[PDB]
Amino acid sequence: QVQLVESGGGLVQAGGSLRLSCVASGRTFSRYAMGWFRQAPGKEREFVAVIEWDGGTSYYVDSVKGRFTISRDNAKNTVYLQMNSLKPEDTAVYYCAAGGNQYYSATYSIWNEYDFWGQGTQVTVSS
Amino acid sequence: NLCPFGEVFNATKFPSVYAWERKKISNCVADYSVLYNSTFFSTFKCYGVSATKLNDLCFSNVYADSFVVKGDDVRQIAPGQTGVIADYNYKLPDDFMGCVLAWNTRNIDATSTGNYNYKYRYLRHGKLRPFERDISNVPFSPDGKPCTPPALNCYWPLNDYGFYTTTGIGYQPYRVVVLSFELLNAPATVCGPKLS
Ligand SMILES: *[C@@H]1O[C@H](CO)[C@@H](O)[C@H](O)[C@H]1NC(C)=O
Ligand SMILES: *[C@@H]1O[C@H](CO)[C@@H](O)[C@H](O)[C@H]1NC(C)=O
């Protein structure tokens, strides 16, 4: 079983930046499309971003286009989420997810469609 | 010569998971558009490979495994999953390279009265190794010792899916095809339409 450990979360002022990391165990990381979801208070886990196994294709939820950018390092078993221009709407627990490279891009945004899930790291953006 | 994916995906009958069936696809041209141009797949995802780029790739050999599972069990057909399907019926390797396809078959695998032809193993001494298959039907004992029911502490290791046309989607039947991509240090035998 592949394990996913997020880090880089914490407390940040509105307007600032964070960079989340997620490290997978084992050697199979480069098979997987790696995603980020987030859960704000009172809301379901929501899709944020995905990048396919090879780094070449990637999708974002609209509310983060131009602010967030996802990337990966197959040599380090690590997926990254660069988060700029943070707003209080971004306050949430950020979850890393690993799954298959999907034929329908829309499937990427369904949490249950992945294979493995991290336990999350909290991000709080103070007003 | 086209690869015989039709024979796989359009087979009239599909097996139970515990008795899953493998067809070797080799020495042929794979036109994966047959899976692109059919839009009934509710699962379609690949590992180590972009699902939309399959026509651009060559493989040493392709293996097609067919079987039926419950809708809520489809998710166990992936690398590193746990549960009775993935641990006692069909296990993919950690480093799986290939694709998982599935489609809802309520209208041919489910019934008003209930279809019980499809079975899975739920009792076993030890997990299967990747791509291993166990089709025995031996009375199961927690002692491991052989037993003959109605003897006590003696159980039958298989159990039925009950597929009714009126249950929720997670309980309806899904046909699954796993495509394994084998990579060897030789010429490739299964290539896409314009690759050679
Ligand atoms: C199954 O048969 C249909 C009907 O012709 C065909 O269009 C489809 O491509 C076939 N599927 C496969 C896997 O060949
Ligand atoms: C889907 O379209 C492609 C090219 O447009 C074609 O090669 C393939 O045979 C089509 N599949 C069908 C009609 O099943």
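Note that chain B carries Swiss-Prot numbering, so the residues on display, from first to last, are 321-516.
If you're wondering, the header gives X-ray crystallography, 2.4 Å.
Using N, Cα and C of the backbone, Cβ positions are placed for all residues, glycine too.
Positions annotated as domain 'BetaCoV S1-CTD' by Swiss-Prot: B:321-513.
For B:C323 (mutagenesis position), the same-chain residues that are 6 or more apart in sequence and have a Cβ closer than 8 Å to its Cβ are B:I345, B:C348, B:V349, B:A350, B:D351, B:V382, B:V510. DSSP assigns B:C323 (mutagenesis position) to coil in the three-state reduction, outside any helix or strand. According to Swiss-Prot, the experimentally introduced change B:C323 to A is described as follows: No effect on human ACE2 binding in vitro.
Record note (Swiss-Prot), natural variant B:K344 to R: In strain: Isolate GD01, Isolate GD03 and Isolate SZ3; no effect on affinity with either human or palm civet ACE2. The unchanged residue is displayed. B:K344 (variant position) is surrounded by 13 other CB atoms, counting those within 10 A of its CB over all protein chains shown.
Residue density at B:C348 (mutagenesis position): 15 other Cβ atoms are found within 10 A of its Cβ, drawing on all protein chains shown. Here Swiss-Prot describes B:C348 to A as a published mutagenesis experiment; the accompanying note says: Complete loss of human ACE2 binding in vitro.
For the natural variant B:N437 to D, the note given in Swiss-Prot is In strain: Isolate Shanghai LY. In this structure, B:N437 (variant position) belongs to neither helix nor strand by DSSP; it is coil.
In Swiss-Prot, a mutagenesis experiment is listed as B:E452 to A, annotated with the note 90% loss of human ACE2 binding in vitro. Listed in sequence order, B:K411 are the same-chain residues at least 6 apart in sequence whose CB falls under 8 Å from the CB of B:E452 (mutagenesis position).
Experimental mutagenesis at this site is recorded by Swiss-Prot as B:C467 to A, annotated: Complete loss of human ACE2 binding in vitro. Spatially close to B:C467 (mutagenesis position) yet at least six residues away along the chain are B:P459, B:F460, B:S461, B:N473, B:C474, judged by Cβ distances under 8 angstroms.
While the structure shown retains the original residue, Swiss-Prot records the natural variant B:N479 to K with this note: In strain: Isolate SZ3; 20fold decrease of affinity with human ACE2; no effect on affinity with palm civet ACE2. Secondary structure from DSSP puts B:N479 (variant position) in a beta strand. For B:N479 (variant position), the same-chain residues lying six or more positions away in sequence with a CB closer than 8 A to its CB are B:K439, B:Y440, B:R441, B:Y442.
The number of other Cβ atoms within 10 Å of the Cβ belonging to B:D480 (variant position), over all protein chains shown, comes to 13. Natural sequence variation is annotated in Swiss-Prot for B:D480 to G, with the remark: In strain: Isolate GD03.
One entry in Swiss-Prot concerns the mutagenesis experiment B:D480 to A. Its note says: No effect on human ACE2 binding in vitro.
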With every protein chain in view, what's the tally of Cβ atoms within 10 Å of the Cβ of B:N437 (variant position), excluding that atom itself?
14
For B:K344 (variant position), which DSSP three-state class applies?
strand
Where does B:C467 (mutagenesis position) sit in DSSP terms: helix, strand, or coil?
coil
Between B:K344 (variant position) and B:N437 (variant position), how many Å separate their Cα atoms?
25
In whole Å, how far is B:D480 (variant position) from B:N437 (variant position) when you measure between their Cα atoms?
7
